[PDB]
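K.L.:
One structure, pasted below without further comment.
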Amino acid sequence: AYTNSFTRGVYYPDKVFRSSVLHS
Amino acid sequence: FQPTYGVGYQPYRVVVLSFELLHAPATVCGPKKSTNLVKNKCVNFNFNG
């Protein structure tokens, strides 16, 4: 069977803190 | 390997020290004396290199 992943599966790309920012 | 062979054929031991030089917290350091911490004053600083 198959299903929609929605918006799952984002993860922190690097071991750095950032805040209040839209990061590429 | 025989010691009679020319140096091109002779054995070399090789090591490769590989560094994970990351942002992540350091389990290895060069030998250096840590100072005490300071706050609210202009300072030169070094944390983990």
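Per Swiss-Prot, chain B residues shown: 497-545, in order.
Going by what the header records, the deposited coordinates were determined by electron microscopy, 3.7 Å.
The backbone N, Cα and C atoms fix where each Cβ goes, and this holds for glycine too.
According to Swiss-Prot, the record shows the following:
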{"type": "VARIANT", "residues": "B:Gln498 to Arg", "note": "In strain: Omicron/BA.1, Omicron/BA.2, Omicron/BA.2.12.1, Omicron/BA.2.75, Omicron/BA.4, Omicron/BA.5, Omicron/BQ.1.1, Omicron/XBB.1.5, Omicron/EG.5.1"}
{"type": "VARIANT", "residues": "B:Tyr505 to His", "note": "In strain: Omicron/BA.1, Omicron/BA.2, Omicron/BA.2.12.1, Omicron/BA.2.75, Omicron/BA.4, Omicron/BA.5, Omicron/BQ.1.1, Omicron/XBB.1.5, Omicron/EG.5.1"}
{"type": "MUTAGEN", "residues": "B:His519 to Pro", "note": "Increased resistance to human covalescent sera neutralization"}
K.L.:
Between B:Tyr505 (variant position) and B:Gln498 (variant position), how many Å separate their Cα atoms?
P.N.:
9
K.L.:
Rounded to an integer, what is the Cα-Cα distance in Å between B:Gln498 (variant position) and B:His519 (mutagenesis position)?
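P.N.:
It is 47 Å, counting Cα to Cα.
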K.L.:
Look up B:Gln498 (variant position) in the DSSP assignment and report helix, strand or coil.
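P.N.:
Where B:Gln498 (variant position) sits, the three-state DSSP reduction gives coil.
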K.L.:
When DSSP is mapped onto helix/strand/coil, what comes out for B:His519 (mutagenesis position)?
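P.N.:
SS state of B:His519 (mutagenesis position) = coil.
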K.L.:
CB neighbours of B:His519 (mutagenesis position) within 10 A?
P.N.:
9
